[PDB]
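Shown next, in structure tokens, is the structure this report addresses.
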Amino acid sequence: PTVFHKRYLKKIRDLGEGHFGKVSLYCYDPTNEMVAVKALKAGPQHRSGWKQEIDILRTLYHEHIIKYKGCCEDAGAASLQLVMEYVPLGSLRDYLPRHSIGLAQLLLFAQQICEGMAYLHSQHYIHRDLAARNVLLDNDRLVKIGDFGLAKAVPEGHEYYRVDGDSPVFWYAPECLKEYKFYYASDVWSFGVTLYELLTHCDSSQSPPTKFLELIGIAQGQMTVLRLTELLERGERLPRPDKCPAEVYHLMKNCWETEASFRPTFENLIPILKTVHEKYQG
Ligand SMILES: Cn1cc(-c2cn3nccc3c(-c3cnn([C@]4(CC#N)C[C@@H](C#N)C4)c3)n2)cn1
């Protein structure tokens, strides 16, 4: 809709990179507004998918989903550039290690991620990359899902998408890892991992790749994924974060049920987290 003229785009700084793209901060100044611009870094499989990605964000209208500004005829790398709002405090992965946030605020953030996710699922889309690095902080009381690079439509007569080296396998349910099927419930498993990350304040030594690789080992050839799948199937899970309530840990564990149908939906999670937030808010 809003065609941002490439001439008025002044690069301020790099914001971050993810799978097949890079996001950068720009001032859109036709004389002398801060916007976030995503550009393709990349194979021809992901280049045809890029247009599909832009159309996904273009049709999402939600308070806990990053605001799509427009596009620009990007000659700079031939494929189109995606213009979004600049979400001023950044990703939770970058923010939480330096800012000690209370349990109450963390649970609000979790509730808001569920609202954005329940909305995404009602639009017949799966995210496939739900992690703290993809959750942006607008202010201390507002969070938004900020990136949709792996987001796909679930085909109409199926309950899953049939799904690479860039897969976030440490955020993935066993069905994605073993059967390469991504269900709406596979996104709930990743949410449980995002909630663990939030509760550990995104501390590196406590991260899911760190924790799972201490359980797998690093000398496993091409078998890290297989070893991950079998430990998950044996019932092993990420530990309870220090100072994470026992009830919140069980909620997380319910998000990590091996059987996808035993997991809560995002719609089921919203009233539960609302109540848990209200309890720790006082
Ligand atoms: C003070 N401060 C603000 C920021 C800030 C603001 N905004 N606004 C829109 C986007 C961003 C990002 C940002 C970083 N990484 N990403 C990605 C993952 C996601 N969401 C998107 C990219 C790909 N591909 C990685 C976005 N970072 C950082 N520090």
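We number chain A the same way Swiss-Prot does; the residues here are 889-920, 925-933, 936-1057, 1060-1178, in that order.
Yeah, the Cβs are placed from backbone N, Cα and C, and that goes for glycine too.
Secondary structure at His907 (ATP binding site), taken from DSSP and collapsed to helix, strand or coil, is coil. Under the heading ATP binding site, Swiss-Prot lists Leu903, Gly904, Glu905, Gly906, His907, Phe908, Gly909, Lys910, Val911, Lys930, citing sequence analysis as support.
Sequence-distant neighbours of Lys930 (mutagenesis position) (same chain, 6+ apart, CB under 8 A from its CB) are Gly909, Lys910, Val911, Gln975, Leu976, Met978, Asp1041. As a published mutagenesis entry, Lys930 to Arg appears in Swiss-Prot alongside the note: Complete loss of catalytic activity.
The DSSP secondary structure for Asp1023 (mutagenesis position) is coil. In sequence order, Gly906, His907, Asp1041, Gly1043, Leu1044, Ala1045, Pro1064, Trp1067, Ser1086 are the residues of the chain that are 6 or more apart from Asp1023 (mutagenesis position) and have a CB within less than 8 Å of its CB. Quoted from Swiss-Prot, the note attached to the mutagenesis of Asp1023 to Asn states: Complete loss of catalytic activity.
If you look up Swiss-Prot, you'll see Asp1023 marked as active site, proton acceptor, on the strength of sequence analysis.
The annotation that Swiss-Prot gives for the mutagenesis experiment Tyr1055 to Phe reads: Reduces basal catalytic activity and abolishes IFN-dependent activation. Non-local neighbourhood of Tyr1055 (mutagenesis position): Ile1020, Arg1022, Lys1046, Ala1047, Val1048, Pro1049, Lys1077, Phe1078, each in the same chain, at least six residues away, with C-beta under 8 Å from its C-beta.
The secondary structure of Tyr1145 (mutagenesis position), as reduced to three states from DSSP, is helical. As a published mutagenesis entry, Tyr1145 to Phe appears in Swiss-Prot alongside the note: Does not affect phosphorylation state and enzymatic activity.
Cβ neighbours within 10 Å of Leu903 (ATP binding site), excluding its own Cβ and spanning all shown chains: 20. Taking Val911, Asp1023, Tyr1145 as the candidate recorded positions, the subset whose CB lies under 6 angstroms from any atom of ligand 1 consists of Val911. Of all residue pairs in the ATP-binding list (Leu903, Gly904, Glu905, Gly906, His907, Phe908, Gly909, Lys910, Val911, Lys930), the one with the greatest Cα separation is 15 Å apart. With 2 residues not built between them, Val1057 and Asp1060 have C-alpha atoms separated by a whole-number distance of 9 Å.
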